[PDB]
Amino acid sequence: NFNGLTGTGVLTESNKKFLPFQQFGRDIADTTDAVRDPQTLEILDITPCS
Amino acid sequence: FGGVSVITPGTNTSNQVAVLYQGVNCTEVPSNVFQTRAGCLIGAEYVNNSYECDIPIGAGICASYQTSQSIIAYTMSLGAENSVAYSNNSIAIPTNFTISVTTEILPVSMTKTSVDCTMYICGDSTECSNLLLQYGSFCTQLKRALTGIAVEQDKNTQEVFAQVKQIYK
Amino acid sequence: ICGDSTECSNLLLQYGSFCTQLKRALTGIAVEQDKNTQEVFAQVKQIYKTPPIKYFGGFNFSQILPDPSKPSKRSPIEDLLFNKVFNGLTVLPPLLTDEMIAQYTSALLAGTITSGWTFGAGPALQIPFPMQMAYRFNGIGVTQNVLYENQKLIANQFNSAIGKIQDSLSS
Amino acid sequence: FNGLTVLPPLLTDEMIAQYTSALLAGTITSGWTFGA
Amino acid sequence: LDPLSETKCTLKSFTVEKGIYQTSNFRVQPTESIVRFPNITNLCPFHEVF
Amino acid sequence: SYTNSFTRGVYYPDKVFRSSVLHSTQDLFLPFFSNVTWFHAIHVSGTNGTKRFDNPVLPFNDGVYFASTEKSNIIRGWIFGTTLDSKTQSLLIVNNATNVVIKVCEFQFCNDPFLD
Amino acid sequence: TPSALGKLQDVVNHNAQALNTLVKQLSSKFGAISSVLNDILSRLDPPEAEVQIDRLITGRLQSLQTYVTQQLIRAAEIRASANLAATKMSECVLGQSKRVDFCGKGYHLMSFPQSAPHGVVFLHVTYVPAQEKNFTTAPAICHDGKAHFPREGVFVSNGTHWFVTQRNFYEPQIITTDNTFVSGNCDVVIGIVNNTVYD
Amino acid sequence: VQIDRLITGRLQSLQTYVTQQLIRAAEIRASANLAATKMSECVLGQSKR
């Protein structure tokens, strides 16, 4: 739950570079698969559960 | 009323497009105005020459991009007008030949897919699946339909390619 | 779905893309209907024309060849076949009109009469109609001499059979 | 990836290539005798 | 803005190929709301009350 | 109407990270090749005081695009509101060195506000 | 030509578009305050959330049924195309077929199958004649008062002599008693000419 | 409450119409392919079928 973003998945270390005004991001079909924790600056990938 | 249709001759060539007002008699649209039997075409001019149909418009009208480069309207030509010299005592026997190899694309199968009637309908919920089973029986026939589709797609590839028993080398 | 309503269009977009897939399906149906007429009639590149004389060894083709004594340029059989067969929806006209279909049929008929089957597998090879019938008779087992002996009877039977086609289609 | 499971075909591309090669060999070295 | 931009939005791509693509539907907008009504003859006899 | 905005007036509609995709958003933006009023107000300059210059009030229907080519310190804030006369709250965004004062206090304004 | 494989790009892009539409249709309210189930269950009570979840499940089941119907309609044409491809593979590769336009445009000679992603490609070898010439023909000849019809050939004349060639290749040969047969007398064939045979 | 049901009914009717049109276009395509095969076999040659 990253400030309202409630869901299930696996939080893995991503390699993207978010601009310093965004927190989360959606894929081609408006699916949340990336978010930045507003605690310490670090990218995080959200892959779906098995 | 009606529906508009923009004729774009590709973006990599030019940004000059033409709009087609299907059904309009060119007297209701608020730059070569021309009335066709399929609508009102605004942006092209009707040339007397008949070329091959590049962009289909409707009722024989076709569009293309030919020379000042602009869009011109024209009636498509069915082909050349050959006149066979028919005679009661004349025949044409060929003397040479030309072996030609053509191609024909035909699909065989498609992507095999299978959906879940519980996860796609109820996203990570528990009480949703309780009422999902009471809303009818529309969850077991779709899975069997997809299984049959997969079996059909496999049988197509099995009957199209695997037509011989011996694997020749 | 929304008849002259402004509040209906705001809610129509809330159901997803249920309006674009049907339009794409209709566009695909139209493209398929056009491709069918393109692949059924437009099978040859050369638009053959009938010679001025119409003496094909004694066979009368006046019922199938197009009649030029009319503003439509169509065969009388085609004339009999043609003279017998809005709140948000439109009717798109076909890409190939009736005149182009009639020209395609006339070109195919001229190629079948003056060349036989040579115009469908390469260049159009001229061949007399009595000699085309002799080759077409040898494909079923009958020798060609029977044709060269009963060409008159065969032409009479062909004319009598073609003449009854219009009567059968009209009655 | 929210409930869609794409299933792979039974015959892979290698099997289709082997079938096409066998058909080509039977058409070149035997003609139409290997099909009847 | 322009029909080419509308085609780009319809196909959801910045590069439009060569062909005809439908974008929207034309419609002439109606204006004068004709409030036509019949004669007004059978008036209430309010003159005999006051 | 004094100038035109070719392709300026586009902002990020949300904080959704998108990479190599195309997205359509129905929101209040600035249309391309539109009319943008180029108001120029340089009547009084160099001196102080002059609490009465010549400039009208601008309406705010749904949104405005404010571009400015001020050199050093010409533009130093904005003033918002609906009544502007001790009846409704306002929004001062007065600019200043190292800090910008922001306040939504309700008070009375003058017909020509300026910072002296 | 990038449009040569357009038929193979039509069975793959359609499935991707259908999947994308089926995924995007989840973020669409079918008569509820929102689309997320957890938000509706948290911001409302069960007796009221049962009015919206019963419509959301209805909309989603209708979308899934529409997807299945479109998949079946597409699989029908896929099966038709697969049957046509198997028939062509059996009639052009496993033998020589005389059907016109079936094994390519022209006289079918050979056909070599080539594997393709979700499809099959046939390399039809056709026989297209070329360099045709004009000749004078005749139904039959009458040497010894009796007619002589060509057995397998056609009577041609270059201007002076009468020869017999094939029906698809000009091979000038003398008219002998081996490639002709007598049938009747010279009183019923229209257009018969006089010539001498070589016995 | 009523407009959301009316739009749903109309969308379902349009979907049924599109489904029937596709089912009919399938048979139309089958008939067109059969007609093209006949045009290519009986007219462009002498078919022994």
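Following Swiss-Prot, chain B shows residues 592-621, 640-676, 689-790, kept in their order.
Note: Cβ is positioned from N, Cα and C throughout, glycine not excepted.
According to Swiss-Prot:
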- B:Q613 to H: In strain: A23.1 (VARIANT)
- B:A653 to V: In strain: 19B/501Y (VARIANT)
- B:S673 to A: No effect on O-glycosylation by host GALNT1 (MUTAGEN)
- B:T676 to A: Partial loss of O-glycosylation by host GALNT1 (MUTAGEN)
- B:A701 to V: In strain: Beta/B.1.351, Iota/B.1.526 (VARIANT)
- B:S704 to L: In strain: Omicron/BA.2.12.1 (VARIANT)
- B:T716 to I: In strain: Alpha/B.1.1.7 (VARIANT)
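Here the features listed in Swiss-Prot are painted onto the structure.
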| residue | record | Cβ neighbours (10 Å) |
| --- | --- | --- |
| B:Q613 | variant position | 22 |
| B:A653 | variant position | 25 |
| B:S673 | mutagenesis position | 19 |
| B:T676 | mutagenesis position | 6 |
| B:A701 | variant position | 9 |
| B:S704 | variant position | 14 |
| B:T716 | variant position | 13 |
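B:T716 (variant position) sits 21 Å from B:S704 (variant position), taking the CA atoms of both as reference points. It is 31 Å from the Cα atom of B:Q613 (variant position) to that of B:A701 (variant position). Taking only the Cα positions, the spacing between B:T676 (mutagenesis position) and B:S704 (variant position) is 31 angstrom.
When the C-alpha distances from B:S673 (mutagenesis position) to the variant positions B:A653, B:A701, B:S704 are tabulated, the minimum falls on B:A653. B:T716 (variant position) falls within a strand segment according to DSSP. Between the CA atoms of B:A701 (variant position) and B:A653 (variant position) there is a gap of 25 Å, rounded to the nearest whole number. Filtering of the recorded positions B:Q613, B:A653, B:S673, B:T676, B:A701, B:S704 by Cβ separation from chain C (threshold: under 8 Å) yields B:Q613, B:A701, B:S704, ordered along the sequence. DSSP assigns B:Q613 (variant position) to a strand in the three-state reduction. Contact with chain G, taken as any Cβ pair under 8 Å, is found for the recorded positions B:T716 out of B:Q613, B:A653, B:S673, B:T676, B:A701, B:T716. Reduced to three states, the DSSP call for B:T676 (mutagenesis position) is coil. According to its DSSP assignment, B:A701 (variant position) is in a strand.
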